[PDB]
Amino acid sequence: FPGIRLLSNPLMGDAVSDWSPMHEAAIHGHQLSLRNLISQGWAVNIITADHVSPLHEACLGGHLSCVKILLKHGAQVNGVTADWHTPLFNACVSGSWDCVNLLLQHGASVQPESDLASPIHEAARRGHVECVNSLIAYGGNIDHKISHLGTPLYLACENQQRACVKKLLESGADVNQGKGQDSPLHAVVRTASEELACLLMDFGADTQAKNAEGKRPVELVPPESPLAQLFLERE
């Protein structure tokens, strides 16, 4: 990339490689401090040994004015850390829809290449509905299914994000797409989440779908449980 790097010295660990005063200012939302460092000739595209830029940190803190000044001075929008995080992913972590919108305005890719850090999944799993909204407005696939993770719907259910599950279903998410053959309905009955089971069913979940073990959702609940009596009622 076109930018300054901070290298680790594995033989000299006190030597700084994991931070700088630019990162320091970004993480704490000190945009005036960032201004001063920039006017002193410090690059905004400066990455730690783990490939973290000040923009990554500003986004993680929801520091909108810091994001703006970094972007103004050429901060890379789509940089990926050693953990595959993009600035957009980090904004989704923080829940700052303002930061998310601004990044998307600056052409941030809605769906980065590493399915190891999906913004829409992260937003959904955290219940950040506004962030989910912004991603969809910029082309994000509400049903994007990742191997060994699932859909945003599946993750929202798994993390008990009832308001988010409701919003995803209201926005047209496929009620029946989960993770592999484990539909969202299977997953929530297994955890005995009656709120989520009824919500999913209200939006047309398939009570007859079979999972990897060949089992319908009803077969994952105790026969005397209130869920079982609901499933039986419908059959």
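Using the numbering of Swiss-Prot, the residues shown for chain A are 19-253, in order.
If you check the header, you will see the structure was determined by X-ray crystallography, 2.2 Å.
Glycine is treated like the rest: Cβ placed from N, Cα and C.
Some features that Swiss-Prot has for this protein:
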- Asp32 to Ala: Decreased ability to mediate ubiquitination of CKB (MUTAGEN)
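Here the Cβ of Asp32 (mutagenesis position) has 6 other Cβ atoms within 10 Å, regardless of which shown protein chain they belong to.
Reduced to three states, the DSSP call for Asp32 (mutagenesis position) is coil.
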